[PDB]
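Input: a single structure, listed below in structure tokens.
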Amino acid sequence: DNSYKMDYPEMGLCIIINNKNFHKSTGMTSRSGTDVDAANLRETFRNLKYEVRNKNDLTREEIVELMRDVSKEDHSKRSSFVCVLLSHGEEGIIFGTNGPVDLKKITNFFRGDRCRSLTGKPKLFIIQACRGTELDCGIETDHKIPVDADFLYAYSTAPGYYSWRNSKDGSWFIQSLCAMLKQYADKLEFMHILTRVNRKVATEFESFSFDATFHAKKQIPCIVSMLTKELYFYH
Amino acid sequence: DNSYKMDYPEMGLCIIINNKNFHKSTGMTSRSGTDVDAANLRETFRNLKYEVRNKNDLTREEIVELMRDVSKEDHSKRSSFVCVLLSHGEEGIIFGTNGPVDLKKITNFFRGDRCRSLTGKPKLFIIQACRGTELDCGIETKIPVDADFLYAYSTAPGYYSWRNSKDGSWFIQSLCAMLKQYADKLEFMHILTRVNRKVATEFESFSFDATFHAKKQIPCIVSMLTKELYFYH
């Protein structure tokens, strides 16, 4: 038994929180091309057999609340839990429409002692948001368990860095995560899928700008795993 | 391709920074039994065919200076790079014998653009050090310059890291055990996943004082790798 039990009646919920438009008081631009991401996500996870629920333009208060409700549901019949966050952010932070929520505040609702029906089941958080402003110039070659266990955070960039979005095909990371889940969810283990995602983002993408500052910029996502087991979507 | 090229003339360097004794001005206590870890790590990585270099009780300047030099070597004929840190720490920082060093400072020496002979090769950083003071109560029952890095932390962000003076630290004890048993079989991520399960299930703190009793720990895999990693073939 080196892999999670994924043959529970349901695979689980998959909450997509999609933030496109922010209050004038924040002074944050609208996130163009994000609805593409939310639609790609919804289809991908439907196919994996997740119970998808899309939420658009949520406030900081609305995020906490939705996470509170979802955490208090009964996940006994559910294999796992997934939560995708699409928005602006900084290191450790995602923005609701009216301002910042600490990621740790949304994730703690699910800590193995606050959501018993998820204990020992994989908690997955996919985060498409900036973790800072650094830009990657690239380089040429062309029993008891810990309450913090069973979490996986799949960030779109390295700590400190900007996360790139294309207005037409959505964010680099989500685009690549979906393509890769569709292609490999039936064969590969989840780390190996996210690893392939890393290569796709790292090698197939390069920013374009009339501004040399913002031009030719690269990106690598960042996989963060406190999973105790192998994770396969198929049985 | 899917897997890193691990058939260069050499596996690579495995630098082990092991700090036991700290300077009086630090107020820091000595890290009893840490040598057990350093020893264990030495045998393990030697058996993985790495050129192992052990360093004991380095200052913050010495650590930075050591990393700077290693990053300036020619790693052309080397498959990967490994550096293990055994010391006191805080979120994002490890301790020299005489004070703090930002981790980001030591890793930056090996950024794809600063260590050109390591570009496209796995850079592994294994960190046995606190990332804060929190205790876990537990519960019932062209490429990017930041690419090809992996961090094997002993704990989750914000948390303390447990060590047994005699038997070795929970994490390094489990890592070494797991590498010994599986480096010839599994891909690295899956090894480290076994490390998590092992630390999470097999270890539990004991104290006469409730504050410190029955505490748990989970390690934290941070991967910006772009390929699978097999220590063989």
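In chain A, numbers come from Swiss-Prot; the residues present are 34-175, 185-277, in order.
The way this entry was determined, per its header, is X-ray crystallography, 2.6 Å.
For all residues, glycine too, the Cβ spot is worked out from N, Cα and C.
Feature annotations, courtesy of Swiss-Prot:
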{"type": "ACT_SITE", "residues": "A:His121", "note": "active site"}
{"type": "ACT_SITE", "residues": "A:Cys163", "note": "active site"}
{"type": "MUTAGEN", "residues": "A:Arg207 to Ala", "note": "Abolished ADP-riboxanation by C.violaceum CopC"}
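Cα spacing between A:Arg207 (mutagenesis position) and A:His121 (active site): 11 Å, rounded to the nearest whole number. Applying an 8 A CB threshold to same-chain residues 6+ apart, the list for A:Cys163 (active site) reads A:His121, A:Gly122, A:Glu123, A:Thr199, A:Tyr203, A:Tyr204, A:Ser205. Among the recorded positions A:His121, A:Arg207, the residue whose Cβ has the fewest other Cβ atoms within 10 Å is A:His121. A:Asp175 and A:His185 flank a stretch of 9 residues with no modelled atoms, and their CA atoms are separated by 50 Å. DSSP assigns A:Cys163 (active site) to coil in the three-state reduction, outside any helix or strand. A:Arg207 (mutagenesis position) falls within a strand when secondary structure is assigned with DSSP.
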